[PDB]
Amino acid sequence: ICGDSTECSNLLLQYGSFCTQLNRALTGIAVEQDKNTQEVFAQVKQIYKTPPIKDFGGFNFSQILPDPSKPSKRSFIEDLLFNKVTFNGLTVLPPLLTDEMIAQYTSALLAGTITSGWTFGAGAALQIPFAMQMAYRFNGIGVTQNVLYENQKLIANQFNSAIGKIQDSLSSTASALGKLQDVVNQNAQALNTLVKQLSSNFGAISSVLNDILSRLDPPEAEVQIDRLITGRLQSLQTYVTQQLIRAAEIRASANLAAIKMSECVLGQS
Amino acid sequence: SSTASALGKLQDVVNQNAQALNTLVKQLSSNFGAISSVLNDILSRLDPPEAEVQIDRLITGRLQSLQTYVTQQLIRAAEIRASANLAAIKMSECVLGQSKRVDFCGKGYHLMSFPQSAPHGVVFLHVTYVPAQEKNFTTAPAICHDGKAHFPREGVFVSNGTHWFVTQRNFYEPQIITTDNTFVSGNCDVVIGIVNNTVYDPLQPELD
Amino acid sequence: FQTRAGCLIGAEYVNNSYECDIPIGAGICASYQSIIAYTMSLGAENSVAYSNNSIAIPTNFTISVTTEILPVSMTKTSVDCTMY
Ligand SMILES: *[C@@H]1O[C@H](CO)[C@@H](O[C@@H]2O[C@H](CO)[C@@H](O)[C@H](O)[C@H]2NC(C)=O)[C@H](O)[C@H]1NC(C)=O
Ligand SMILES: *[C@@H]1O[C@H](CO)[C@@H](O[C@@H]2O[C@H](CO)[C@@H](O)[C@H](O)[C@H]2NC(C)=O)[C@H](O)[C@H]1NC(C)=O
Ligand SMILES: *[C@@H]1O[C@H](CO)[C@@H](O[C@@H]2O[C@H](CO)[C@@H](O)[C@H](O)[C@H]2NC(C)=O)[C@H](O)[C@H]1NC(C)=O
Ligand SMILES: *[C@@H]1O[C@H](CO)[C@@H](O[C@@H]2O[C@H](CO)[C@@H](O)[C@H](O)[C@H]2NC(C)=O)[C@H](O)[C@H]1NC(C)=O
Ligand SMILES: *[C@@H]1O[C@H](CO)[C@@H](O[C@@H]2O[C@H](CO)[C@@H](O)[C@H](O)[C@H]2NC(C)=O)[C@H](O)[C@H]1NC(C)=O
Ligand SMILES: *[C@@H]1O[C@H](CO)[C@@H](O[C@@H]2O[C@H](CO)[C@@H](O)[C@H](O)[C@H]2NC(C)=O)[C@H](O)[C@H]1NC(C)=O
Ligand SMILES: *[C@@H]1O[C@H](CO)[C@@H](O)[C@H](O)[C@H]1NC(C)=O
């Protein structure tokens, strides 16, 4: 709101402590973002690895496990997802957790649930061959385990075909990731309109500070500066309030995601 | 009794409220572009026609501050209401009964919970069950006998190296495989992992 | 030292990896020993012994009591406009 001018700063000083509150609010929002990611993903204590030999009763997770060939150590589906979606006193701070760490959490969770089942969510991970884990999971919806042991190959083939189909649907069909794109677009639009608001007179004689400062007498120049100051403060406060509302909504969504991860990944609902 | 900083949430709620009131009060000492921050002096220092201008400046500044305070209060109240709804659900589901949804209240198999009061909140003590002292075994999905296949009614087959038993899943307690804790379904030529063994029935020895 | 988060002076970068004490950013954070800065460690590392005919069954148990704290209220305040 001052753009490196002594007079503007001096005139703003007599407005009390306003922008301190704004900085406090923004800092709270950022800390909340980091806590959101931590709560969703850091559900495990250790980092499990899948064994080199993979015979899961005929099931095939190759499309979901990471591959060492790529440097990001991401999976096929994760690469598809990452490819599909794509200064004037303001800064963007990097997240605490880089993408590799998040990929590492997801890999650990997924290897743990392949090998141990739901046991690793309660105590220490206990190994169990995958076929009888699936038998246990049938037993939990009202079907005797008998059935699964007599239709194993058919079930494996159905699962593999479903995985391939979902991969193709993501690869070809677009506009399947509307929510994340919407979040990004909303943030970008808000920031852009905040920046563009700097080019408004708000009732003064010019939208550039230097001209009004260096053209005419200070006595009324202060009045013009007051016009600019109040306009820019209103714009900034509106921006901050919108950010707070959006942050609350995102936090609700993240809480839901944490519950779903706890209840449907580490157990059977 | 010794460790502090375990009650951060209640403490920082109190701190946020107190800080909001403090800044709201301290905002009263700002000129807002007028000639003074005290109303009586500017009343008693100059004629009305400019006094109205000065009072207008003060009034608009203080109104803006008050509106900001109220909006912040509304946001915080919404958050607290969400937390209170969660607390009510936890009290109803984990104190008045045994919960099955994993990790909802306590890490481990939930057994019970007890409530305690706190100045502006509640404290749940969750009592949970945690297994320990593992041990590895060799397993099979079914047992062949007389050409038929046997599956456990409830439990799982294990072997210590020479003999086979059925145990409950969450606690090691072997038992002899009998026709009373197993059931039959078809011949054993399709299941992958069947093992040969014998199943004892408790009626034949009794009859003789 | 130069990091993706900026430029850091007064501390030395090491090649170890511990838990995170004071989060700095971009996956790195610092702690006191002198002050050092390092890369986070997501946790321990183990490879569960998977096989197609091996299982693990617990033989004992423990009973754990944990605490959870939830705020449910805040102070009720009121303001008189014309007096304020
Ligand atoms: C699991 O499924 C994947 C599907 O991609 C299989 O990978 C294919 O294997 C065939 C057979 O050699 C190759 O012709 C394809 O080029 C592979 N596809 C890719 C993308 O690499 C994989 O073989 C399956 N797992 C097993 C154990 O057969
Ligand atoms: C596996 O368990 C079985 C049953 O407990 C063991 O067989 C008995 O072991 C006891 C103790 O050594 C002997 O007194 C009995 O004579 C054994 N036979 C029977 C029919 O009871 C077996 O030794 C165990 N094997 C291993 C490797 O632990
Ligand atoms: C468990 O896995 C092992 C290795 O993956 C299986 O051993 C193979 O079994 C097939 C068919 O029985 C043989 O053709 C191979 O020669 C075996 N290889 C080795 C290294 O043993 C074993 O059969 C599997 N057991 C069950 C019950 O599925
Ligand atoms: C379990 O028992 C069955 C039957 O007693 C065995 O199946 C026989 O195996 C022999 C040699 O492998 C064959 O000559 C027979 O034709 C098979 N059938 C019958 C009815 O005897 C089987 O090999 C045994 N072992 C296992 C692991 O199944
Ligand atoms: C159960 O037995 C298996 C088979 O040995 C164990 O797996 C390996 O056991 C050896 C010791 O015989 C260890 O040196 C290896 O480190 C084990 N494998 C891995 C990947 O760690 C298994 O650890 C045994 N289970 C328990 C609880 O001890
Ligand atoms: C299960 O764990 C408990 C401990 O949690 C074991 O009880 C301990 O046993 C040792 C040796 O008898 C005693 O010195 C301890 O004082 C016992 N602890 C308690 C709290 O009583 C128990 O033995 C374990 N179960 C088995 C079968 O070994
Ligand atoms: C740390 O590791 C890097 C490469 O990983 C190496 O160049 C360096 O000498 C090591 N020691 C220090 C103090 O950086």
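Numbers in chain B come straight from Swiss-Prot, and the residues shown are 939-1146, in order.
Here the Cβ of each residue, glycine as well, is placed from N, Cα and C on the backbone.
Per Swiss-Prot, natural variant B:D950 to N is noted as: In strain: Delta/B.1.617.2, Mu/B.1.621. In the shown protein chains, 12 other C-beta atoms lie within 10 A of the C-beta of B:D950 (variant position). According to DSSP, B:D950 (variant position) sits within a helical segment.
Here Swiss-Prot describes B:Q954 to H as a natural variant; the accompanying note says: In strain: Omicron/BA.1, Omicron/BA.2, Omicron/BA.2.12.1, Omicron/BA.2.75, Omicron/BA.4, Omicron/BA.5, Omicron/BQ.1.1, Omicron/XBB.1.5, Omicron/EG.5.1. Around the Cβ of B:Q954 (variant position), 13 further Cβ atoms fall within 10 Å across all displayed protein chains.
Using a 10 Å Cβ-Cβ cutoff, B:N969 (variant position) registers 17 neighbours. Following the DSSP three-state reduction, the secondary structure of B:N969 (variant position) is coil. Variant annotation in Swiss-Prot: B:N969 to K, described as In strain: Omicron/BA.1, Omicron/BA.2, Omicron/BA.2.12.1, Omicron/BA.2.75, Omicron/BA.4, Omicron/BA.5, Omicron/BQ.1.1, Omicron/XBB.1.5, Omicron/EG.5.1; the structure shown retains the original residue.
According to its DSSP assignment, B:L981 (variant position) is helical. Taking Cβ-Cβ distances under 8 Å and a sequence gap of 6 or more within the same chain, the neighbours of B:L981 (variant position) are B:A989. Here the residue is the original one, while Swiss-Prot reports the natural variant B:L981 to F with the comment In strain: Omicron/BA.1.
In Swiss-Prot, a natural variant is listed as B:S982 to A, annotated with the note In strain: Alpha/B.1.1.7. The Cβ of B:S982 (variant position) has 9 neighbouring Cβ atoms from other residues within 10 Å, across all protein chains displayed.
As a natural variant entry, B:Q1071 to H appears in Swiss-Prot alongside the note: In strain: Kappa/B.1.617.1. For the recorded site, B:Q1071 (variant position), the DSSP three-state label reads coil. The Cβ neighbour count for B:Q1071 (variant position), using a 10 Å radius over every protein chain in view, is 11.
Taking the Cβ of B:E1092 (variant position) as reference, residues of its chain lying under 8 Å away and at least six apart in sequence are, in sequence order, B:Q1106, B:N1119. Look at B:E1092 (variant position): DSSP puts it in coil. Record note (Swiss-Prot) on the natural variant B:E1092 to K: In strain: Theta/P.3.
Recorded in Swiss-Prot as a natural variant, B:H1101 to Y carries the remark: In strain: Theta/P.3. The Cβ of B:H1101 (variant position) lies under 8 Å from no Cβ of any same-chain residue at least six residues away in sequence.
DSSP assigns B:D1118 (variant position) to coil in the three-state reduction, outside any helix or strand. In this view, B:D1118 (variant position) is surrounded by 11 other Cβ atoms within 10 Å of its Cβ, with every protein chain counted. For the natural variant B:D1118 to H, the note given in Swiss-Prot is In strain: Alpha/B.1.1.7.
Proximity to chain C, defined as a C-beta distance under 8 Å, is registered for none of the variant positions B:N969, B:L981, B:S982, B:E1092, B:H1101, B:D1118.
Counting only the Cα atoms, the space from B:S982 (variant position) to B:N969 (variant position) is about 17 angstrom. A gap of 26 Å separates the Cα atoms of B:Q954 (variant position) and B:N969 (variant position). Calculated from their C-alpha atoms, the gap between B:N969 (variant position) and B:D1118 (variant position) amounts to 90 Å. Checking the variant positions B:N969, B:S982, B:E1092, B:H1101, B:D1118 against chain A with a Cβ-Cβ cut-off under 8 Å leaves B:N969, in sequence order.
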